[PDB]
Amino acid sequence: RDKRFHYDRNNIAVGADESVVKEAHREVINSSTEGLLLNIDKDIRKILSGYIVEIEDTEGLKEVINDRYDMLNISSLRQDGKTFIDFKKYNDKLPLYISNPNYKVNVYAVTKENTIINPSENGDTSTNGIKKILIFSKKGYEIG
Amino acid sequence: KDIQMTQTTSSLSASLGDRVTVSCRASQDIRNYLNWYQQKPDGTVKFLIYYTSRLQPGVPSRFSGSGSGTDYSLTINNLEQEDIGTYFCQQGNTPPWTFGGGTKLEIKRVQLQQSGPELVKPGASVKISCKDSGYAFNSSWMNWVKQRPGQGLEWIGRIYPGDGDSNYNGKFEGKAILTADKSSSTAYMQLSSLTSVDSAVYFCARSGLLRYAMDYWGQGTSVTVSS
C-alpha cells in the first residue's frame, strides 16, 4: 500500500492525497482555449473520474463550463498515451471564450471517491460540493 | 417550465448625466447565467454583458451588471445620449432561454444580413434568411429570436451549420423549421402556416463563443400578416 493513495475494499485505489494529483498534471504539454493536453500517469489516470473547467474573472466571479454532476469526464487518452482534457466538449461545441487576458482558466480534477453517481435531496446537479482538486490554472494571456 | 424573466419597470426617461438602473428579476435562481442586451433606436440589437457582470469588449466602462440569485440589474453611471434604447435581459441557465420585457430608456427633455420584409396571406409559409458574411459560420451556432410589441423576446431555436444539430422551443416546435446552408453561410427559418399571431419581427442572433448568449443580431424582418 502506497499509504499515499486512499484504497478501500477489494483493496483497490479510489484517490490519493491532493499533493499527489497536483504533481501529475504538474507537466503541461499544451494548453489552448480548446483544452489541455498534459501528460497524466496511468497510476493516477485511474483514480480520477473527471475534470471541472471554470473561468474566474478578475473581480472574483467563477463560471463552471461543464457545470454538471455528470459532464465531469472531458478527459480522454490518446495513441502516445497523452491525456487531452476537452473544454470544447460540453460547452456546446464551442471552445472557451476568454474576454480579458487576466481571467484565469482553472481546471479541477475529481478523485472517484468524491464523484457523485446521481443528484441529492435538492434535486441538485451542480459541481458545487463535489470535492474538486485544482490541477491547472493559467491566466488568459498565459494560455493562448 | 420556462424560467420566466420579469422586468417590472417597463419604461423610463432621464436627463443626461443620470445614473440609470434597469432591473431584471428571474423566477428561480439562475445562478448568474444572465446577460443584458441593448436595443438601439435603429431597431438593432447589441450584446452588452454576459454572465451577470462580465462586460462585452467595447462596452463603455460606465456600464456594469450586478446580482446573483434572482435579482440582477444593469446600472448606467452618468448617462449619455448614445445609451438610449430598450434594454432586455435574457437569462441563460436552463433553456429555453427567455428574455425580459425591456425597459425602454428615453430622454426627459453588418456581418449578419437578414432578408426582406414579408407580407403573407393568413395560412401561407415563408422563408426568412440570415446571411452571415463573417468567417465563423459553420463554427458558431445560430439562434432565431422573435420580437413583437409587448412580448419582450422569445427564443425560437437554433441550428449549428457546421454539422446540423438543432434545438427548438416548445411553443415553436410546430411552426419554425430551421435549415442552413454551409456553402453560402446562411440560415433560414420557415414559419409554416402563419396566423395573425405570427405577425412580428424576427431577428436571427448568432451565438458564437458563449452557448447561452447571442452576440450579433440581424436587422429584422417585418413578417406582417393580413386578413
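The residues of chain A that appear here are 621-764 by Swiss-Prot count, in order.
Method on record in the header is X-ray crystallography, 3.8 Å.
Cβ coordinates come from backbone N, Cα and C, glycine included.
Lifted from Swiss-Prot, the feature list:
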- A:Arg621 to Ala: No effect (MUTAGEN)
- A:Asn686 to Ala: Decrease in toxicity due to decrease in cell binding (MUTAGEN)
- A:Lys708 to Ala: No effect on toxicity (MUTAGEN)
- A:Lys709 to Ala: Slight decrease in toxicity (MUTAGEN)
- A:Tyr710 to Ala: Great decrease in toxicity due to decrease in cell binding (MUTAGEN)
- A:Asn711 to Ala: Loss of toxicity due to decrease in cell binding (MUTAGEN)
- A:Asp712 to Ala: Loss of toxicity due to decrease in cell binding (MUTAGEN)
- A:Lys713 to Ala: No effect on toxicity (MUTAGEN)
- A:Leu714 to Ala: No effect on toxicity (MUTAGEN)
- A:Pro715 to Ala: Great decrease in toxicity due to decrease in cell binding (MUTAGEN)
- A:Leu716 to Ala: Decrease in toxicity due to decrease in cell binding (MUTAGEN)
- A:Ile718 to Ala: Decrease in toxicity due to decrease in cell binding (MUTAGEN)
Using a 10 Å radius around its CB, how many other CB atoms surround A:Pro715 (mutagenesis position)?
16
Mind sorting out which of the mutagenesis positions A:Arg621, A:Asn686, A:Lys708, A:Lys709, A:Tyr710 are close to chain B, meaning Cβ under 8 Å from one of its Cβ atoms?
none
Let's check the environment of A:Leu716 (mutagenesis position): how many other CB atoms sit within 10 Å of its CB?
19
Which one of the mutagenesis positions (A:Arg621, A:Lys708, A:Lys709, A:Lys713) has its C-beta surrounded by the most other C-beta atoms within 10 angstroms?
A:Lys709
What residue among the mutagenesis positions A:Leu714, A:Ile718 has the most other CB atoms lying within 10 A of its CB?
A:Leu714
If I take the alpha carbons of A:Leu714 (mutagenesis position) and A:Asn686 (mutagenesis position), what is the distance between them in whole Å?
12
Check the DSSP secondary structure of A:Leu714 (mutagenesis position), expressed as helix, strand or coil.
coil
Tell me, by DSSP, whether A:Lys709 (mutagenesis position) is helix, strand or coil?
coil
Including all protein chains displayed, how many Cβ atoms other than that of A:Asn686 (mutagenesis position) lie within 10 Å of its Cβ?
20
Provide the number of Cβ atoms within 10 Å of the Cβ of A:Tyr710 (mutagenesis position), excluding the reference atom itself.
19
Compute the C-alpha separation of A:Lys708 (mutagenesis position) from A:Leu716 (mutagenesis position), stating it in Å without decimals.
7
So among A:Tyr710, A:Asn711, A:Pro715, all listed as mutagenesis positions, which is physically nearest to A:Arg621 (mutagenesis position)? Use the C-alpha atoms.
A:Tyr710
Rounded to a whole angstrom, what is the C-alpha distance between A:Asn711 (mutagenesis position) and A:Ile718 (mutagenesis position)?
13
Of the mutagenesis positions listed here (A:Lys709, A:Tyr710, A:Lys713, A:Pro715, A:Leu716), which is spatially closest to A:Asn686 (mutagenesis position) when Cα positions are compared?
A:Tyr710
Let me spell it out: for each of the mutagenesis positions (A:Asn711, A:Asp712), count the other Cβ atoms within 10 Å of that residue's Cβ, using every protein chain shown. Which one has the most?
A:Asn711
